[PDB]
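Q: Would you mind keeping the following structure in view while I ask a few things?
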Amino acid sequence: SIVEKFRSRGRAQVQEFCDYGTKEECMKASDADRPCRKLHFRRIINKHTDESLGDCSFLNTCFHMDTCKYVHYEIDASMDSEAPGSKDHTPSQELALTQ
Ligand SMILES: [Zn+2]
Ligand SMILES: [Zn+2]
């Protein structure tokens, strides 16, 4: 695990790539048991399910949440700049779920 020695000094010149620096090859290794630092985007995926089941379409709005069958592809990474005011966020100051 020498690549860890590079994450230990924190050299800025190392923030220009991961272990090797491949476009499609490292991607396959981004979320697999392949070398690399394993620290690349952690996204959850499921086997190709028949989309006739529900639909979700997370691409924008999930509509009904009760669905969320196996179709879903989301990435987890630090928080971005995040727009100010976040008006694109529905209100929910109440702790209890409205119903
Ligand atoms: Zn990598
Ligand atoms: Zn969903």
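In order, the residues displayed for chain A correspond to 259-357 in Swiss-Prot numbering, which applies throughout.
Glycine is no exception: its Cβ is also placed from the backbone N, Cα and C atoms.
Quoted from Swiss-Prot for the published mutagenesis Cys294 to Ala: Abolishes methyltransferase activity. While the structure shown retains the original residue, Swiss-Prot records the mutagenesis experiment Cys326 to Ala with this note: Abolishes methyltransferase activity.
Provide an account of the burial state, proximal residues and distances for the features listed.
A: The DSSP secondary structure for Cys294 (mutagenesis position) is coil.
Secondary structure at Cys326 (mutagenesis position), as computed by DSSP, is coil.
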Q: If you count Cβ atoms within 10 Å of the Cβ of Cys294 (mutagenesis position), leaving out that atom itself, what do you get?
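A: Result for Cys294 (mutagenesis position): 19 neighbouring Cβ atoms inside 10 Å.
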